[PDB]
Structures are given as structure tokens and as C-alpha cells.
Amino acid sequence: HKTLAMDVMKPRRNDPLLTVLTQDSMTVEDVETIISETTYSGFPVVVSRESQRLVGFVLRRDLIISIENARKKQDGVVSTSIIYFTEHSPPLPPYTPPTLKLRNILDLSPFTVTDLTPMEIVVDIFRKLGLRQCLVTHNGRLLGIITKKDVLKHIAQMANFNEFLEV
Amino acid sequence: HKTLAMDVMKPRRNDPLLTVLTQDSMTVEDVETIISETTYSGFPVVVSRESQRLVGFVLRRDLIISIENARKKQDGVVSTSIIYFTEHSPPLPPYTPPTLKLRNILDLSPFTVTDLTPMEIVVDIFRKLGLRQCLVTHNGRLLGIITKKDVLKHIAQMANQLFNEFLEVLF
Amino acid sequence: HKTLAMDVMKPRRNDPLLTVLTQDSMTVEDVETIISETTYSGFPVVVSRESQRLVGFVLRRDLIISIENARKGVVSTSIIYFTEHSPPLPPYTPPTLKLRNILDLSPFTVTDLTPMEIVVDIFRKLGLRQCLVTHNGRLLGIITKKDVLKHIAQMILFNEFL
Amino acid sequence: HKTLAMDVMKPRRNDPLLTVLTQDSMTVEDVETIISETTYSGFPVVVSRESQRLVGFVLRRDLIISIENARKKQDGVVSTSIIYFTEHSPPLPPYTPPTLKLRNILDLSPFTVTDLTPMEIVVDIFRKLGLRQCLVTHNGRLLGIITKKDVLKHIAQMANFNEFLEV
Amino acid sequence: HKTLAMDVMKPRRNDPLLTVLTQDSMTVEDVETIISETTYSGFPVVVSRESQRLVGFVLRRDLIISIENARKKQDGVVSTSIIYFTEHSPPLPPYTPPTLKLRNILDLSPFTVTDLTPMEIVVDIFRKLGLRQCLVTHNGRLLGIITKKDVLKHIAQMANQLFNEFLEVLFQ
Amino acid sequence: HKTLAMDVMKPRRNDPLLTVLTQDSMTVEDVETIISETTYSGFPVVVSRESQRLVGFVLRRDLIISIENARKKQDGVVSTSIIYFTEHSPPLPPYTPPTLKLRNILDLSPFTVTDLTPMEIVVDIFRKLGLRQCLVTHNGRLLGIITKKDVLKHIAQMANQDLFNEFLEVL
Ligand SMILES: Nc1ncnc2c1ncn2[C@@H]1O[C@H](COP(=O)(O)OP(=O)(O)OP(=O)(O)O)[C@@H](O)[C@H]1O
Ligand SMILES: Nc1ncnc2c1ncn2[C@@H]1O[C@H](COP(=O)(O)OP(=O)(O)OP(=O)(O)O)[C@@H](O)[C@H]1O
Ligand SMILES: Nc1ncnc2c1ncn2[C@@H]1O[C@H](COP(=O)(O)OP(=O)(O)OP(=O)(O)O)[C@@H](O)[C@H]1O
Ligand SMILES: Nc1ncnc2c1ncn2[C@@H]1O[C@H](COP(=O)(O)OP(=O)(O)OP(=O)(O)O)[C@@H](O)[C@H]1O
Ligand SMILES: Nc1ncnc2c1ncn2[C@@H]1O[C@H](COP(=O)(O)OP(=O)(O)OP(=O)(O)O)[C@@H](O)[C@H]1O
Ligand SMILES: Nc1ncnc2c1ncn2[C@@H]1O[C@H](COP(=O)(O)OP(=O)(O)OP(=O)(O)O)[C@@H](O)[C@H]1O
Ligand SMILES: [Cl-]
Ligand SMILES: [Cl-]
Ligand SMILES: [Cl-]
Ligand SMILES: [Cl-]
Ligand SMILES: [Cl-]
Ligand SMILES: [Cl-]
Ligand SMILES: [Cl-]
Ligand SMILES: [Cl-]
Ligand SMILES: [Cl-]
Ligand SMILES: [Cl-]
């Protein structure tokens, strides 16, 4: 009966899984096919798909420019080059291509809310803090995302309730 | 060096670990001793000690009332009764006393900030949202706590001193 | 230990009572003499001096303008009323004057026992120039914006009220 | 022209008087019966019914708890004890049963607005100070009450003009 | 795509030009006919008509009171008396009637926005600063006006659709 | 003496005129020497030096980036190439090099305040709108600039006093 963060977050019920980058296991081609196949403004970065523990958030525009420059740089970066967002590379097999550190375009302090947070509180946070997006979590794990336009679409939905009257 | 959330949060460098409750595995006696041995206004609730995954925040004031109400009823809840913050009671062996659900006093939406967040941005969040406290995390794992008083103490340190940074509180 | 509105409000203990105006018993001269003696930024208006019931607040800068323009059968013995209509006067008395349209009919009020941390809070959140202090419906004193500032200079717990 | 506080306040025209407490003359059963026959979140307290000079505002919650704990205390509190919200008891004859002071649960600083105050301002005050209710006075005389729920219903009705857009 | 200050500002396309006062060159009579023939709350005053450089904003009611009080004085102030909002009286031909200084009723700090400014930004400024009106310029030249009611009408129209700009208002 | 915007704005009487770019007549070489010789975060662009009519505000960051890119390209910009911020190019003599349109990095709606605006009002505006800087005009003409830091320093001066009541209002 009470609208919560999980009710508004994407993905919804019949939506695909959250489009996420791993901190350690994405190749340059993986991320490029993500950039070409999506229009999302940004991507959460997690430790692994298993943990779904949030490492940060990275914008599409930054990735394009970074990777674009990277292949353009002759450090030898190729398609099968592993990208990492950690300070140091992960352990790599004998004959593997040069890596690409993208730590410097990662937002290490993304705004996050619990899935059980009331939407009234999320709306308020968005207004007072001027958020462009919010990540939604359950017990430390990444579940979904709420953007500014999602918040607006939710407000619109209510407008047709007394919770709409207090916003 | 810019001051971050990790620089203001407790525990400080090489102090004992955050005083936390588990969502599942602590008894009334556990909580009783924690309450008895500490004066903290509240406690983070974590999935487990090894996971340190944040579940919520629970006030001492509220723990006291609930545990004292649980005693008076004399309905099986004893010192060896398990306290749980989940929706359902944890699976327990035979002859174990009834459990105590304290979920209704758990704040399941505590505010959180990464350990790397600039204190400037923390101070602003406290001001804009009127936070009583803030929890500090690393990669989804609970690390520390900052309270309104910790922020005020931090601001006071700047106030009478780097003074321009204090004036950033106005903006 | 807690400082209240009655500890900051004027008049202080043993000070001349509030320079107030009435709504039915204030002649032009009585107002002109008050302006020519005091230098307060504004004056409250009450039903009567005996009732001390708050009707509104009128600024000083607003009083002089309206008085000097109405005398250019308004004399020194003309009763000024802050109500909507003139009170019943004897047939011989000269015409009256209405200053209703320059009175703040919705001034802000606080009780004499209101904690200053709340008075200051209301001054910041509403941006008040002044606040009238009452006790059980009766005007008692006044706290201006400068009084709040002088109380802010008094005060650890200072940064908490920011 | 403008809608004023006296257009939204309760009680409405041809409605029953405000359910109020006196500061000196309510007994223990008097208040209890008032509590039982009403559902209002709270009640104003006035010097006397004749004066309607506002003394404070007390919540239903606090009245219930205070009164119940007073009978449990062996001060000798009974059904016919005088309840007062003043600092000291009213002049009583010696043979009268011990009294019950309830000043410590009275809001001595309730927010008040004059009846001529435009609702625009009232809404603003409610929004800026986050009020639960406001008391409406006329020349130092309590006239009515405006709660937050009252204000929201008023905003709702505005939509059905640009006094609405003003808010 | 998104609405600009120039889309909301008045006067609209092909209506008479902004009604302004010059800082230096208009007569008591000029202002009086403007006052009695319009209902605008106020008027921008500009350096000159050729420059359209904003000096300030002046309320109608203040002009009425000030001009009324002046003609009743006299000094001198006749229909052909020049009104100036500058600090000093303008250089004038010999044996002309006394001038009228109305600077003490001029708002020398009006708020201005460029015509290219998004309404979303304009609405936010009006809100946060509590503006009564806003003047709109092009490259330092006065072009138009937007009053609080103009903003309110804009928001109202926005609700009947671009519609996300109205949702941005309910959100801010 | 009530402090006004002209009292806090730069340049002060002792300073050289504002460092400004023109909308139409600066070459790439002109803007590069300016960037080399100054440390200002940004520059107002005016119609012309004589008119000082404001067109916008451009940042140093963006000037550097955009210019570095323009001269890297074949058949791109050279020292003598004219930069412009207008929608269309100015009329140039034939056989002159390619021009550089920098309209796309220009803030076309920079906040502006008249020189006679009380500083108290300027401060309110900075806080409420969250400005980085504010351009100060006299009768439509660009006169000076007030940056956030300028404002913070002005406030600090009022704090380090004992005038102090005027600082308390800011608090
Ligand atoms: N990385 C992601 N993975 C899955 N869904 C996402 C991701 N990022 C955003 N979304 C969701 O997809 C939708 C598109 O959001 P996106 O960030 O692409 O722009 P937006 O916030 O809708 O605003 P706009 O389209 O104006 O930039 C939103 O509902 C958002 O919650
Ligand atoms: N659960 C906890 N475990 C470890 N340290 C804590 C915990 N809770 C609070 N602290 C730290 O202990 C100190 C005091 O905590 P407390 O909860 O008493 O908050 P406080 O507001 O400082 O005290 P008070 O509410 O009386 O002003 C603070 O520095 C706080 O960060
Ligand atoms: N009507 C009044 N009667 C008695 N005292 C008053 C009255 N109005 C204000 N005061 C007191 O007079 C003192 C001076 O305030 P005053 O009204 O002169 O303005 P201020 O607060 O000094 O600010 P300013 O003079 O710059 O407008 C204040 O402490 C105020 O409480
Ligand atoms: N003491 C009172 N006497 C008369 N009417 C009252 C009194 N208190 C409240 N009311 C009116 O009764 C109605 C119900 O108000 P009440 O305080 O009971 O709750 P509310 O403000 O409606 O909020 P909620 O219904 O969610 O508890 C409101 O219109 C209010 O104005
Ligand atoms: N000097 C002016 N010249 C041309 N148009 C103006 C001028 N002043 C205002 N306007 C426009 O004329 C219309 C009426 O403006 P005006 O200020 O008279 O009333 P308003 O903004 O509706 O406020 P009010 O209800 O108090 O009269 C508005 O659309 C406004 O933009
Ligand atoms: N284009 C300019 N011409 C003249 N003076 C300027 C110009 N731009 C800024 N200033 C002034 O020069 C000083 C430095 O401004 P600048 O924008 O370079 O840095 P700042 O914002 O003051 O501080 P910071 O180094 O943190 O950005 C300030 O006093 C500012 O008012
Ligand atoms: Cl894990
Ligand atoms: Cl889990
Ligand atoms: Cl890790
Ligand atoms: Cl009467
Ligand atoms: Cl009486
Ligand atoms: Cl009394
Ligand atoms: Cl031009
Ligand atoms: Cl100087
Ligand atoms: Cl010119
Ligand atoms: Cl000039």
C-alpha cells in the first residue's frame, strides 16, 4: 500500500537485468558493445556479478572518450584488453594483452538508497540533493537504479492520493 | 589532504570495531550486555559479522523498551531467546525458547555514504536532510558511523581556525 | 538554564512599557508625539491599552507618510482608527482617518515561554523582521531581528543552530 | 478576494464548537470522557471557555498516558481530581482530593495564525516549519484549528485558480 | 525544443514595443499619458531609445504619487518639465521649465535574464528569489519583460500538454 | 557606507581592466596569449571592447581544449584564425584561414547584477542560486566580476571583525 524505492527502481518486473560493468572482468569489446547497444547515461560498477557489491558509477560519455583515446594511444590496447576500475590490475594469464585502467572516470561516491526506502523520502532526497540518479540496494547489494526522470514519471503517475499533495 | 568520511567516522584508527547487532544470531542476553556496556544512541544492524552487510539502524531507546516489554509478558522470551530483525523467524533447533522480533523498531533505510566521500559533501547531506546519523561503507560493506555531533565537532574544528571551507557550510 | 522569549523581549524588566497604538483611541497628535519621541522601527496596535489584545503591526516609515498626506477636516484632534469602520463619536467631533490599509493584520506571534532556539528557528525559516510576544492571548513584549542577532552573539551549541 | 485562514479553519460555519480543555476546571473523568467521545489528534487548552484565551495544545496520546500513570502512582489520584495545566493548582478547599498537574505534557508554544491571514501564507508557514497543526486566533481569542490534512485537502480543492499554482 | 525566455517574454511577436521610460528625455506630460493609458505595474527605464540600455525599473503607483505631489508644489513642475532618473539634471535648452528628479523611486537593481535563457532556469530564479518581474535582454539590450503572473500562466499552459517541464516545477 | 556590488567586484580601481574576449575579433593567437598570461578560470565575452555589451562567459578549461583540437586537424585552425562566439561568422577577407566557432562552450546566460546592488543581496543570490561567479553591469555595460571566492573572502572579512552583526545575518 505504501510506495517504496523498489516499486520505482529499474529494472521493473518485466525488464532486463541491470546493465552493469565489473571492476575487473570487462574487456574493451564488452564495454564497447554495451555502449553501442544501450543509451543509458551511466553504469554501476560492481566487484563481481556474484556479489553485486557497488564499487561506483561511471558515465557513458566518459567511457567513450576514455576507451576512444585508449585505442588511439598506442599503449597497445585492443578489443580483448581487460578494463579495470580498481587501483591495480587483477592477476592475468601468461600471454594476455595490455590492460586499461579506468579508475579516474569512476564516481566512487554514488548516491544509494535501500530498496525499502519510501518513495516520498527518495523524492525528497532527489530534490534537496539535486541528484541525477540514485542506486538502490538491498543489504549492501545492488538491485536497481532510479533516475531523475524516473522520479518525474512517478510524480506524474500519482497525479491523476495525498502523497502527491505533499510534493 | 582533503578530509573524507573515513577521517571523521568512528571507529577511529585502531579502535575497537563498530558496535553492531546481527539481524539473526544474537540473543536477548547479547543485546542486554551491549546495551549495558555501551552508551551509543543506536546500533547498525548487519546481515552477519563476516558479511558486514548493512540491514538497518536501531536505537538503544527502542531496544530497551522492546526488551523490557518482552520481559513483562512472561511468554517464554528468556535471555537465551534469539532476537531477529528479519521478516520471518530464523530456523532454530528443538527446545529453543520463543524468539523476539524487533523488526518494527529497525530503521530499514539508514543513510549511507562511501568512506571516500568528501566530508564537505557529508556535511551538506547532514544539513540538507537533517540526518541524525550516517553510516559509512566500503564496496557495500559497513565500515563506520558519523553522527550529527561528529559533524558538528568537525565543523567546530574549522570554525575557529581552512576557514573558507567552514564558510562553504553556508553554501 | 534554557533561555526563553521573555528573556530577550523588549521591554526589559523595569523598562517603559511597549510603545503601542490603539485602534479607536489614538488622535493624530498622540501618534505624532510618539513618532517625535521614540525611534522604534515599528509599533504594534492593540484593541485597547487595558485589553492589550494584538490587532496588528504598523511600520514607522509608513505612519509619517499617511499622516502628512491627510492633513494637506483632519486636525490634531482627529481620532485615527485601525479598524474597517470609524467608531461611534459625538456629533460635534471633526472627521476621522483610516490607516487600515497600512497595517500588518497577520503579524507573527510567540508565547513568553517559547524557547529561543525555536524563536531563532522561526526567524530563519520565515525571515521575520520582528516577532511579538504574548501570554495567554495578551501582548507582552517584542523581539526584533536585531534582538535575535544580539542573542546569537551571546552563544558549542552555537553551531548547532545553523 | 484572497482565501483566508478563517475560510479553512475548523470548526466550520454551523459546526460544533472546538473540543477544548480548560486550564483549571476539568476533572479526571471530564477529560477521559472527552478522550472517549472524540478522535482528534489533540485539543487546545484555554484559560476558560468564556475567554478562549489560548494557553497551549495537548495531544491525545500524552493525555492518555499521563492520566493512566497517575492512578498507578498512589498519590491518591481519583476520578474527580482537578486537572490543571497551570504551574500551580487553582485555589481549592482543603477537603478536596489531590490534584493532577499535566503542564509537562502541554505544548506551551503552539503555532498560531490570525483569522485574516491569507491561506497562501498559512500554506507557506506549514511548508516552511513543517507544522502538524495551526491554531487560528482573532484579537487574542482562539477561533479554530487548521491541521496539515486540512491544508492538503484545501490544496486539492484548489486544483479543481492560480492560487493553486502559487503554492 | 525547450522554451526560452524569449518565448514567454512580452510583448509578443509583432505587438507594440516594450513600454519604457527614458532616463533623461521625457516630459511630465509624456509620463502622465503613459500612466493613464496603460495598466502595467511598472516600466523599465533605459538610457535612451536607441541604446535600450537598462537603467532600472519604476512602479506605476510610485510615478503617480511622485508626479502628483510634484505638480502641487511648485517648484515649477509643469507638463513640459523633463523627468530624469539620473543623479543630476540633464543639460537642457535655456529658460526651460524646472526638471523633475524621480530617481528616489527608481529600482536601480532590477533582475535581468538573456532572451536565450531557458524558462526552466527562469522559473527557478523567480521561485528562489521571489521576483515580481524579470527583464529580458539581448546582448546587453533591453528586449522584454516577464512578470510573476506571466510565469504562472506559462506553468499553467505547460500542464495542458514539454509536460516534463511542468513536472520539473512540481519537483523543483 | 552600505557595501555594493561595485565595492566587491574586480577589477578594483588599481587593477587593469577585466580580461575579456570579443565575440568576433579575437584570433587564435590572441586568445592563446591571454590564456598564457592570466590564471582566471573564465572570461566574459563581449560584443566589442568599446560597447562592453555582454554576450556570455567562457571558461579557461574549454578554451584550451577546443583550441588544442582545432589546430591539430588538417586544414584546421592556425594562429591567425579568428575565433567567434556568434551564430554566424563575421565577414572576413578572402584567402584568410579557417575560423573557429566556440559558440558551443559559451555560457549564454551568465548571472548578472547591477553595480548598485547591495552586497547583502548579491550574497543571498550566490547562496540561493549557487553561482560560481556573477558579472556586474553598469547601465547594460560589463563593469566587473564577482566570483564565489570573492564572496567567501568578503564574508571572512566581516567575520574577522569583532559589522559583525551583518556577518551574523549571513549565518
Ligand atoms: N545502467 C542501467 N541499466 C539498466 N537500466 C538503466 C541503467 N541506467 C539507467 N537505467 C534505466 O533506464 C532508463 C533510462 O535512463 P537513462 O539514464 O538512460 O536516462 P533518463 O534518466 O531516463 O533521462 P534521459 O533519457 O533524459 O537522459 C531509466 O528508467 C533508468 O532507471
Ligand atoms: N554503534 C556504534 N559503534 C561504535 N561507535 C559508535 C556507535 N554509535 C555511535 N558511535 C560513535 O560514538 C560517539 C558517540 O555516539 P552517540 O551515539 O552517543 O552519538 P552522539 O550524538 O555523539 O551522542 P549524544 O546523542 O549524547 O550527543 C560518536 O563519535 C559516534 O560516532
Ligand atoms: N514598539 C516597541 N516598543 C518598545 N520597544 C520596541 C518596540 N519596537 C521595538 N522595540 C525594541 O527596540 C529595540 C530596538 O529595535 P528597533 O525597533 O529600534 O529596531 P532594531 O531592532 O534596532 O533594528 P532597526 O533600528 O535597524 O530597524 C529592540 O530591542 C526592540 O525589541
Ligand atoms: N480540538 C478540536 N476540536 C474540534 N475540531 C478539531 C479539533 N482538533 C482537530 N479538529 C478537526 O478535526 C479534523 C480531524 O483532525 P485530527 O486532528 O483529528 O486529525 P487530522 O489532522 O485530520 O490528521 P489525521 O486524520 O490523519 O489524524 C480536522 O479537520 C481538524 O481541523
Ligand atoms: N512596460 C511594459 N511594456 C510592455 N508590456 C508590459 C510592460 N509591463 C508589463 N508588461 C506585460 O503586460 C502584461 C501585464 O503586466 P502587468 O505588470 O501590468 O500585470 P501582471 O504582471 O499581470 O501583474 P498584476 O496582476 O499585478 O497587474 C504582462 O504580460 C507583462 O509581461
Ligand atoms: N576575467 C577576469 N578579469 C579580471 N579579473 C578576473 C577575471 N576573472 C576573475 N577575476 C578576478 O580575479 C580573481 C581570481 O579569479 P579566478 O576566477 O581566477 O579564481 P577564483 O574563483 O577567485 O578562485 P579559484 O582559484 O579557487 O578559482 C578574483 O578576484 C576574480 O574576481
Ligand atoms: Cl558476500
Ligand atoms: Cl542477504
Ligand atoms: Cl573488496
Ligand atoms: Cl471590539
Ligand atoms: Cl477582555
Ligand atoms: Cl491570564
Ligand atoms: Cl548586438
Ligand atoms: Cl578599490
Ligand atoms: Cl551602444
Ligand atoms: Cl551610461
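Count begins at 1; order follows the chain as displayed.
Technique stated in the header: X-ray crystallography, 2.3 Å.
Cβ coordinates are placed from backbone N, Cα and C, and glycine is handled just like the others.
For reference, Swiss-Prot has these:
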type    : residues                                                   : note
DOMAIN  : E:9-73                                                     : domain 'CBS 1'
BINDING : E:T19, E:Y40, E:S41, E:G42, E:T147, E:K148, E:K149, E:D150 : ATP binding site
MUTAGEN : E:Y40 to A (Swiss-Prot position 687)                       : Strongly decreased affinity for ATP, but no effect on chloride transport
MUTAGEN : E:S41 to A (Swiss-Prot position 688)                       : No effect ATP binding or chloride transport
MUTAGEN : E:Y95 to A (Swiss-Prot position 742)                       : Abolishes interaction with NEDD4 and NEDD4L
MUTAGEN : E:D150 to A (Swiss-Prot position 797)                      : Strongly decreased affinity for ATP, but no effect on chloride transport
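For the binding-site residues E:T19, E:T147, the ranking by surrounding Cβ atoms (within 10 Å, all protein chains) places E:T147 first. Between the CA atoms of E:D150 (mutagenesis position) and E:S41 (mutagenesis position) there is a gap of 13 Å. The ATP site in the record is lined by E:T19, E:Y40, E:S41, E:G42, E:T147, E:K148, E:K149, E:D150, and its two most distant CA atoms lie 18 Å apart. All protein chains considered, the CB of E:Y40 (mutagenesis position) has 15 other CB atoms within 10 Å. Where the chain is interrupted between E:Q161 and E:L162, 5 residues are left out of the deposited model, and the two C-alpha atoms stand 7 angstrom apart. If you take the Cα of E:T19 (ATP binding site) and the Cα of E:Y95 (mutagenesis position), they are about 30 angstrom apart, rounded to a whole number. The two recorded residues E:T147 (ATP binding site) and E:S41 (mutagenesis position) have their Cα atoms spaced 9 Å from each other. In this structure the alpha carbons, written CA, of E:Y40 (mutagenesis position) and E:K148 (ATP binding site) are 13 Å apart. In the three-state DSSP scheme, E:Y95 (mutagenesis position) falls into the coil class.
The Cβ of E:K148 (ATP binding site) has E:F126, E:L131, E:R132, E:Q133 as same-chain neighbours under 8 Å, each 6 or more residues away in sequence. Shown are the recorded positions E:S41, E:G42, E:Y95, E:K149, E:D150; of these, the residue with the fewest other Cβ atoms within 10 Å is E:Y95. Across the domain 'CBS 1' (E:9-73), DSSP classifies residues as 22 helix, 16 strand, 27 coil.
E:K148 (ATP binding site) falls within a helical segment according to DSSP.
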